[PDB]
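Structure, as structure tokens:
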Amino acid sequence: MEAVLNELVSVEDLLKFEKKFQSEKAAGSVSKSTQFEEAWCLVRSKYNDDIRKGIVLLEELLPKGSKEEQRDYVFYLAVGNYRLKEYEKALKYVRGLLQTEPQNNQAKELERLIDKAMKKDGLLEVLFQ
């Protein structure tokens, strides 16, 4: 995934989804699925306000989800909080997921990323003192 290509296709996908979302909203029916896909987009944003909106949407969905749905909601709540540098919140979400699925390799890897960031592992200023 060439990075500039990735940005390009992401926009094409966004416009197609926007079309679908606006059509659904106009019809009076924004489903749990489409709301999740909205959140999935938002937590990938370069803008913090977008990520926070995605978190709000996922927290709203969380109590209404099946076990299977909640797995995805909690994963992306951990991701979203991680990207906002809300590490304590991110760790609580991912540790909850690992309670349900201790051998989820993706959740294990995310917990490692959060932990490392929290502890400032690979902070560079230390290397130059």
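The first residue you see is number 1, and the count goes up from there.
Method reported for this entry: X-ray crystallography, 1.5 Å.
Each Cβ is built from the backbone N, Cα and C atoms, and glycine gets one as well.
Under its mutagenesis entries, Swiss-Prot includes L14 to P with the note: Approximately 40% of cells display fragmented mitochondria. According to DSSP, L14 (mutagenesis position) is assigned to a helical segment.
Under the heading of mutagenesis, Swiss-Prot lists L42 to P and annotates it as follows: Less than 15% of cells display fragmented mitochondria. Sequence-distant contacts (6 or more apart, same chain, Cβ under 8 Å) of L42 (mutagenesis position) comprise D50, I51, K53, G54, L57.
Here the residue is the original one, while Swiss-Prot reports the published mutagenesis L58 to P with the comment Less than 15% of cells display fragmented mitochondria. Neighbour list (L58 (mutagenesis position), Cβ cut-off 8 Å, at least 6 residues apart, same chain): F36, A39, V43, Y73, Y76, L77, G80. Under the three-state DSSP scheme, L58 (mutagenesis position) falls in the helix class.
DSSP classifies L77 (mutagenesis position) as helix under the three-state reduction. For the mutagenesis result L77 to P, the note given in Swiss-Prot is Less than 15% of cells display fragmented mitochondria. Shows greatly reduced binding to DNM1L.
According to Swiss-Prot, the mutagenesis experiment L91 to P carries the annotation: Less than 15% of cells display fragmented mitochondria. Shows greatly reduced binding to DNM1L. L91 (mutagenesis position) falls within a helical segment according to DSSP. The Cβ of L91 (mutagenesis position) has 19 other Cβ atoms within 10 Å, all protein chains considered.
One entry in Swiss-Prot concerns the mutagenesis experiment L110 to P. Its note says: Approximately 40% of cells display fragmented mitochondria. No change in binding to DNM1L. Every protein chain considered, the tally of other Cβ atoms within 10 Å of the Cβ of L110 (mutagenesis position) stands at 21.
Between the candidate mutagenesis positions, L14, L77, the densest Cβ environment within 10 Å is the one around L77.
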